[PDB]
Amino acid sequence: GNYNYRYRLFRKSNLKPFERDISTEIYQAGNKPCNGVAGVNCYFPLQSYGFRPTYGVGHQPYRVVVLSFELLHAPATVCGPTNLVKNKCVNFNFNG
Amino acid sequence: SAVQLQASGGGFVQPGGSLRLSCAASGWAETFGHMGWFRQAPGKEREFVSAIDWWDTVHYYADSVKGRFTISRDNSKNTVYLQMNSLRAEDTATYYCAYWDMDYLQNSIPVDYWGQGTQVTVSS
Amino acid sequence: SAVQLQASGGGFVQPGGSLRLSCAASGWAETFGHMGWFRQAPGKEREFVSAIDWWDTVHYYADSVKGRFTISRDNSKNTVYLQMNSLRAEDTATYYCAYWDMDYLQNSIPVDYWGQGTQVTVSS
């Protein structure tokens, strides 16, 4: 059981695009005050992931990588593969 | 499908004795599923303890608790009861009540719920 | 998308027999589409057989295959099977393991990716 991976379910607020949340405070879920102590109307937002090779594929862990490019000007960083002419009508591909 | 499983009780007891673990549901679940417990030793990862259904038909005990810890649900009180005996070292930890959701157990793998626990300490 | 499919199995089934196929998947895809089989009856048009959701949340069946077909994906090697019970004597077709590269099947006619035909005759 790979319980190292964990997820959050009892979070009050939504997140903006590409917004990180790392706070692990006890989530106050309702009317009765908790004063920071889990109990009535209070849950822990963090939950460990039950992750074993014996599991359903939907329940099975998936490694997800998200890349957010910016196809705009300014120097890039990635561009697979020249010589500049200087007076003739020639197609140019200067950094993008 | 969100339960605020309420837990209460605890105290300090002596080694080699016996006690009980508490786990009661005070919220709205997703179905009539299984109930159990999970424990975590200091400096060690969380460890599964025991598994039992809504009707105490199937009795899955851990080997560290077999013959000594006898889990059993209630005729009418709707509460499983892990009654201990001859306590060992591994059974003294911070316990969390487990809750699965299945009738025919193909595998004991899928978990569905969690709740608060009871502060049980076993020392002289 | 560029998805390679790995289907295998078959044999020589009998009236009232059954099959237990397999269809492994490998290759980058635009989305996690559904695997399954588009079998054309011998000399007929390609017909949906039984589709499983990639998350294993949706199952599909058809009248020509109801009661004698079922699709299930292997959790270990990711090879989706075609295991059935008492397949009839008329299924002397070639079974393509097609691949809808969409998360939901509004209609089965547009089949982004496809598979290899599995030719199994049904006679003793």
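Numbering, chain A: per Swiss-Prot, residues 447-527, 531-545 in sequence.
So this one's electron microscopy, 3.4 Å, going by the header.
Keep in mind that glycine also has a Cβ here, set from the backbone N, Cα and C atoms.
Per Swiss-Prot, the features are as follows:
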MUTAGEN   A:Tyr453 to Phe  Decreased HLA binding to NF9 epitope. Increased binding affinity to human ACE2
MUTAGEN   A:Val483 to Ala  Increased resistance to neutralizing antibodies
VARIANT   A:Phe490 to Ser  In strain: Lambda/C.37, Omicron/BQ.1.1, Omicron/XBB.1.5, Omicron/EG.5.1
MUTAGEN   A:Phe490 to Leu  Increased resistance to neutralizing antibodies and human covalescent sera neutralization
VARIANT   A:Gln493 to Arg  In strain: Omicron/BA.1, Omicron/BA.2, Omicron/BA.2.12.1
MUTAGEN   A:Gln493 to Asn  Reduced host ACE2-binding affinity in vitro
MUTAGEN   A:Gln493 to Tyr  Reduced host ACE2-binding affinity in vitro
VARIANT   A:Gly496 to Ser  In strain: Omicron/BA.1
MUTAGEN   A:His519 to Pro  Increased resistance to human covalescent sera neutralization
Mutagenesis positions, contacting chain B; criterion Cβ under 8 Å; candidates A:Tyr453, A:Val483, A:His519: none
From recorded positions A:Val483, A:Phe490, A:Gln493, A:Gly496, A:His519, the one whose Cα lies nearest A:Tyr453 (mutagenesis position): A:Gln493
Between A:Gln493 (variant position) and A:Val483 (mutagenesis position): CA-CA distance (Å): 17
Listed in sequence order, residues with CB under 8 A of A:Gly496 (variant position) and six or more positions away: A:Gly447, A:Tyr449, A:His505
Cα distance (Å, whole number) from A:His519 (mutagenesis position) to A:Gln493 (variant position): 42
Cβ neighbour count within 10 Å of A:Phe490 (variant position): 15
Same-chain residues at least 6 apart in sequence whose Cβ lies under 8 Å from A:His519 (mutagenesis position): A:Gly545
Other C-beta atoms that fall within 10 angstroms of the C-beta of A:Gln493 (variant position): 16
A:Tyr453 (mutagenesis position) CB neighbourhood, other CB atoms within 10 A: 9
